[PDB]
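Everything on this sheet refers to the single structure shown next.
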There are 4 protein chains.
Amino acid sequence: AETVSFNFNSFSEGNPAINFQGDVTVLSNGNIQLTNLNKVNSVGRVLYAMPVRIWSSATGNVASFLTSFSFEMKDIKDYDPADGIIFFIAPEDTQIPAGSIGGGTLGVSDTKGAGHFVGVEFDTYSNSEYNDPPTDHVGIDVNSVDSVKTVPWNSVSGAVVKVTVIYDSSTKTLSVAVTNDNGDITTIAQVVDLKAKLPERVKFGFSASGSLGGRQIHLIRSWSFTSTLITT
Amino acid sequence: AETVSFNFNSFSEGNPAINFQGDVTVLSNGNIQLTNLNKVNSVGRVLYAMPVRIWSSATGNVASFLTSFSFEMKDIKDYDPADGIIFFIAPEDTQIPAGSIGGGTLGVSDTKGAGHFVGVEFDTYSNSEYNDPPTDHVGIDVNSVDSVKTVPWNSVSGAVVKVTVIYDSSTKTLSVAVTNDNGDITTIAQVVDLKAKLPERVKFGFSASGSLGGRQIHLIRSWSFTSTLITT
Amino acid sequence: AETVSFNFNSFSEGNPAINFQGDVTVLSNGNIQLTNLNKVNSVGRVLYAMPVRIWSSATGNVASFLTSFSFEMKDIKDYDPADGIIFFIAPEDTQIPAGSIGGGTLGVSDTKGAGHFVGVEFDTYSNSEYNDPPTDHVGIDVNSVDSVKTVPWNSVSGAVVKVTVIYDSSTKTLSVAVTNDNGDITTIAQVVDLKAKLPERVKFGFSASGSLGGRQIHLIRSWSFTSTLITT
Amino acid sequence: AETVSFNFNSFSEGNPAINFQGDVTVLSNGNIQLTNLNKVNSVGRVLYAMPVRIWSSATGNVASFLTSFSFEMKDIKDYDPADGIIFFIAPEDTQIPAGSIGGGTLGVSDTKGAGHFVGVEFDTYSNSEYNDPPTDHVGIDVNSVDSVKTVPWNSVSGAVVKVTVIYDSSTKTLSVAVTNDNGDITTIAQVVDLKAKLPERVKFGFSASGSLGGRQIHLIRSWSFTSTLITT
Ligand SMILES: CC(=O)N[C@@H]1[C@@H](O[C@@H]2O[C@H](CO)[C@H](O)[C@H](O)[C@H]2O)[C@@H](O)[C@@H](CO)O[C@H]1O
Ligand SMILES: CC(=O)N[C@@H]1[C@@H](O[C@@H]2O[C@H](CO)[C@H](O)[C@H](O)[C@H]2O)[C@@H](O)[C@@H](CO)O[C@H]1O
Ligand SMILES: CC(=O)N[C@@H]1[C@@H](O[C@@H]2O[C@H](CO)[C@H](O)[C@H](O)[C@H]2O)[C@@H](O)[C@@H](CO)O[C@H]1O
Ligand SMILES: CC(=O)N[C@@H]1[C@@H](O[C@@H]2O[C@H](CO)[C@H](O)[C@H](O)[C@H]2O)[C@@H](O)[C@@H](CO)O[C@H]1O
Ligand SMILES: [Ca+2]
Ligand SMILES: [Ca+2]
Ligand SMILES: [Ca+2]
Ligand SMILES: [Ca+2]
Ligand SMILES: [Mn+2]
Ligand SMILES: [Mn+2]
Ligand SMILES: [Mn+2]
Ligand SMILES: [Mn+2]
């Protein structure tokens, strides 16, 4: 089988295994801080450098994957804690949208909220223009921030959140298990057929954004990943 | 919400938080050895003492859970490596079947392979009588060892295997990710309605068995678990 | 050429191929537990029974060797995790020091920390009396536990650690590669002239010790070894 | 820390993690055949796609690495079993030398036998022009196929050879351990300062060449690699 696996316990600048796009900045403690607090409509994304081949056109096979990661959102004085983080999968040629307004677009879509990606968001601001739930929420997105499905959640400031995601090639199910600092778990699942939504090779990464009045610290702390494609 | 969570990094006898059934024994290193290598048709089961309320007849809600465990199977000289380990969920009054032949029944079913339980099996022997796959395999079982669904796998002697299981109340999906010692991952998923197959209160646990000529070391090294039931 | 090679994927009692000295005990899962958790100043050592000719007096030649093994140290409640395991080479007539205090001596030296051996230590406790570094470490020992050279390391409870050793006769260089469970590698290398420090025939083996209040589970799980001495 | 690791138990076409250069072809059994048996001065190289950061100009640190791999060379009728395989490390922009004559250049150097790389060769043909020992041999090359150091070896046709390499950043020691199918080991070592001979970012891989009358099957079967750079 064809397996891809990596494990970051801390990050550093100048590491060929990662692509930094936009306002991303590596902190002295090894954390990745996605957006710049002093910039309007700041967008910062981090991608794993090597493109992963999630499905084969010759075998028609799709990959299964297990990935776990932890992040932290923290309030800054005077600004609204917005907009949130998003773990996504997108074509290898993926780039931050031209003229991106950041904000509720999460750094991955256009003004209408359309884009070419699939991912799980942790939304801390309800954008009525994208049909956001009235509360913080975790969501599954397929080519749009107007979530296919969402589950009510609570973003605690300065709280380390651990997430685990499982994609099963057979059922084409994408499972997510979020563990809040207080101990409670929030799970959400949905059948998304990657073979039909994304090309053969893609790139995994995280993104975050802010607006003029919406800014908060968005931190990625660790990230392990393992995918396996049946080659036969 | 109503959450239940424990984490065993090592086990010990006389700990009131665990039930020992059958030939189970706790090794000096803190591991739990499920079967007795000297006994014919040995069956051993370890259960978390406190029953967990997976669903409510009052609210009709079903809980969601995240659990992670690791095990190790090892070959012993002269005997065939059989039969396997099974992570199961069963009524609080669950006991090893009367007159259990061990072997292909993994300690949870009768001779015909029927019983009242739901779980993930790691089968190292093909029992044609239970329509077993021709290879080692992981499988989802619902009230029988004639698996509802299986996926080819490979048991590596002396290799420490890691399992992540997530159950999403909403979509009733049970997702399993198995990370082999060589790095490769194996995922299997299936929709199972706990509310219709199991009572409000259940017990989580592990069970392994052997026959006369089928014996091997079945070890449980660690196990963390968290379930949350929405109470409203 | 003259080559000696063996491979233990699991051990057993009553195997004339191995020497058990002290509190050693072979677990039902085949692992070797070096110390007794209930004894004060427990010392346990295991040696490969047949002596290996590491150098010829006639030809002046020294043998090269490649050896690989895996262990596991696990904490036990109420006691400090000590003292560590040491892979050693010693005279065929080697035995545990008379009146051994266990502890910092690692079962291979006297109270001053002096003995006849060459080895690699995985020290989990800082013994000032032997100039131990302030943290966990891997060290190279030539006739003393006051390491010739050390490198910071981290012992993780219940984690299986793999180690690779290569000794090249020409450069008299002993290189060590430790693979922690988290993925990272810790290497350390040193020039040690075996011909001048040890006799023509030696015995390879492991050893671990504890004191009154310092005890932990020390396990050896597997061991492959090969050496070749040019005979011409 | 900064760790990079991968594990290839078999290879496959169209895999984004590998760069194929020259006459490389992936066989149905998942083996890589480096040279074309019907081509004069055939050359084939296969590299890991992601460039690895071996040292940091900011910290002045060098990484350490453990790598294990197996290969097989086989004789084809009428042609001389030539020329051998070489595991090398070169600058990320590395390519097959223009007008490479194959043969004793091993695909990594010009006609004079010079180039920019470091590596371990398994040379099956004595090229006087490069001061080749009169027998088959394993050697350490630093910017030239005129080995800095060699050790006599024997290449058995159709035999699967295992090789283990370790590089300790501290001593700057590159140690190799070769295991012949017959059981005997061949070790070789040498202090090479990578920080001085190679740039910050390099790519690892294997190369193989042949001439008009020198041809044989060069197969790569597996390859595991792990390197760690202290980031602080
Ligand atoms: C489209 C736009 O950028 N509007 C600005 C406001 O943006 C929203 O801000 C919230 C937080 O209040 C959140 O980040 C949301 O996604 C944004 O669309 C906000 O920045 C406001 C403060 O003056 O200015 C608006 O123009
Ligand atoms: C029904 C029964 O117990 N039959 C015995 C055999 O049991 C099978 O053994 C395999 C391993 O071969 C495996 O554990 C399977 O589940 C069992 O049904 C086996 O013990 C055999 C050896 O002599 O005796 C049969 O009577
Ligand atoms: C000399 C001696 O044996 N002292 C006892 C202590 O031993 C040290 O203990 C540490 C762990 O705390 C470690 O083993 C070290 O190698 C030993 O020197 C320790 O056992 C202590 C607990 O009460 O009693 C001392 O007297
Ligand atoms: C420089 C060159 O290409 N010479 C040809 C010979 O090449 C050598 O062949 C041996 C095996 O005989 C080996 O590969 C060596 O590295 C090569 O240089 C050889 O092919 C010969 C047969 O007619 O022709 C030469 O010109
Ligand atoms: Ca939003
Ligand atoms: Ca079976
Ligand atoms: Ca010590
Ligand atoms: Ca040559
Ligand atoms: Mn949203
Ligand atoms: Mn089965
Ligand atoms: Mn020490
Ligand atoms: Mn040469």
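Since chain A takes its numbers from Swiss-Prot, the residues it shows come out as 24-255.
Just so it is clear, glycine is given a Cβ too, placed from its N, Cα and C backbone atoms.
Look at Swiss-Prot and you will find A:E144, A:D146, A:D155, A:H160 tagged as Mn(2+) binding site. The feature Ca(2+) binding site is assigned by Swiss-Prot to A:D146, A:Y148, A:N150, A:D155. In Swiss-Prot, the entry for natural variant A:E115 to V states: In minor form. The structure shown retains the original residue. Swiss-Prot documents A:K172 to A as a naturally occurring variant and attaches the note In minor form. Natural sequence variation is annotated in Swiss-Prot for A:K185 to I, with the remark: In minor form.
Location within the structure of each feature annotated in Swiss-Prot.
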residue	record	Cβ contacts under 8 Å, 6 or more apart
A:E115	variant position	A:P74, A:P222, A:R224, A:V225, A:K226
A:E144	Mn(2+) binding site	A:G107, A:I108, A:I109, A:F110, A:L129, A:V161, A:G162, A:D164, A:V168, A:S170
A:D146	Mn(2+) binding site	A:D106, A:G107, A:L129, A:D155, A:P156, A:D159, A:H160, A:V161, A:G162, A:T173
A:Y148	Ca(2+) binding site	A:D103, A:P104, A:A105, A:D106, A:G107, A:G127, A:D155, A:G237
A:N150	Ca(2+) binding site	A:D106, A:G126, A:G127, A:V168
A:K172	variant position	A:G162, A:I163, A:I211, A:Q213
A:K185	variant position	A:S91, A:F92, A:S93, A:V201, A:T202
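Same-chain residues that are not part of A:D146, A:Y148, A:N150, A:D155 yet have a Cβ within 8 Å of the Cβ center of the Ca(2+) site turn out to be A:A105, A:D106, A:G107, A:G127, A:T147, A:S149, A:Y153, A:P156, A:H160. The Mn(2+) site is defined by A:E144, A:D146, A:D155, A:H160, and by the 8 Å test on Cβ atoms against their centroid, the other residues of the chain that qualify are A:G107, A:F145, A:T147, A:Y148, A:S149, A:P156, A:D159, A:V161, A:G162, A:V168, A:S170, A:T173. In this view, A:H160 (Mn(2+) binding site) is surrounded by 23 other Cβ atoms within 10 Å of its Cβ, with every protein chain counted.
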